[PDB]
Amino acid sequence: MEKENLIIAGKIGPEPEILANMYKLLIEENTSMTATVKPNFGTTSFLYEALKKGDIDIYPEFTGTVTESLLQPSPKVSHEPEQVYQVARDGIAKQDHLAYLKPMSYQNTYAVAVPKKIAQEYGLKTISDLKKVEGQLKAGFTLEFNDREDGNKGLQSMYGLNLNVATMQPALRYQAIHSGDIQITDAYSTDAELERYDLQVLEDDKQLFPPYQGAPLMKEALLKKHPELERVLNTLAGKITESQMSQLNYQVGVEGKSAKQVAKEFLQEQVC
Ligand SMILES: C[N+](C)(C)[C@@H](Cc1c[nH]c(=S)[nH]1)C(=O)O
């Protein structure tokens, strides 16, 4: 009786924890394997390096993050989600022999956000509009967003924006923008905090941000050993809407429910 245990990790926050718990539930129900979820395991580069080193077995990675952060050189991608997925999938298999399974439906993009009041007061609708006020407002951005070419380096290069940026921890940036310590932050578009704190996402008028859909990323060797993982995890391929994920994020991060329970009830009610 081979009862291999898979280590399923997530980036920071309730959403990767929810996803990792969905993977665990699906794997334990439909395979002979068990899984352990590692919440808040780290940021993108750490999940990626841990995956390549074998320290974790699966994590949810996002299509535009594969092409921008993980592929070297980074290919030039369009705004069509399925083509970006194919670029990410083919590229990461060739580069790192990682198998990137089929993406979920929802997009979770970086989103430059300001309080509604600020957008109204300063006449902000687009990211380009921030040039109007870059000497007046303060931004608080995660370090990873600051480090990424599709993040603050891209605000600089694509938009010529020179924001006054405080580097922030992921879990502290929304309280900072809600309290007025900052007026700009790098939201994730499925974060529950956008609605909870009456924040407005500025339109990405120059299309800095690629599409970002999540999907399981694992070593090709793991899929070869356990080919059933493809069918089992692709249960979620093309499922989960933006509104659905944002509500799950609300349940875990705002209402404090366990990610396992929230994941289980969603799968029971909406997928299986
Ligand atoms: C979903 N997302 C917005 C495209 C980001 C979110 C993220 C980046 N780093 C951490 S931690 N989370 C990503 O996963 O690359």
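Counting starts with 1 at the first residue shown.
Every residue, even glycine, has its Cβ placed from backbone N, Cα and C.
In the three-state DSSP scheme, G13 (mutagenesis position) falls into the coil class. In sequence order, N40, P170, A171, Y188, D191, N249, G253 are the residues of the chain that are 6 or more apart from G13 (mutagenesis position) and have a CB within less than 8 Å of its CB. Where Swiss-Prot documents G13 to F (Swiss-Prot position 244) as a mutagenesis experiment, the accompanying text is: Disrupts ergothioneine (EGT) binding. Binds EGT 100-fold more weakly. May have a global impact on overall structure.
Neighbours of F62 (mutagenesis position), defined as other CB atoms within 10 A of its CB across all chains, total 29. One entry in Swiss-Prot concerns the mutagenesis experiment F62 to Y (Swiss-Prot position 293). Its note says: Disrupts ergothioneine (EGT) binding.
According to DSSP, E144 (mutagenesis position) is assigned to a helical segment. Recorded in Swiss-Prot as a mutagenesis result, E144 to Q (Swiss-Prot position 375) carries the remark: Disrupts ergothioneine (EGT) binding. Binds EGT 500-fold more weakly.
Under its mutagenesis annotations, Swiss-Prot gives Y188 to F (Swiss-Prot position 419) the following note: Disrupts ergothioneine (EGT) binding. Reduced to three states, the DSSP call for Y188 (mutagenesis position) is strand.
In this structure the alpha carbons, written CA, of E144 (mutagenesis position) and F62 (mutagenesis position) are 14 Å apart.
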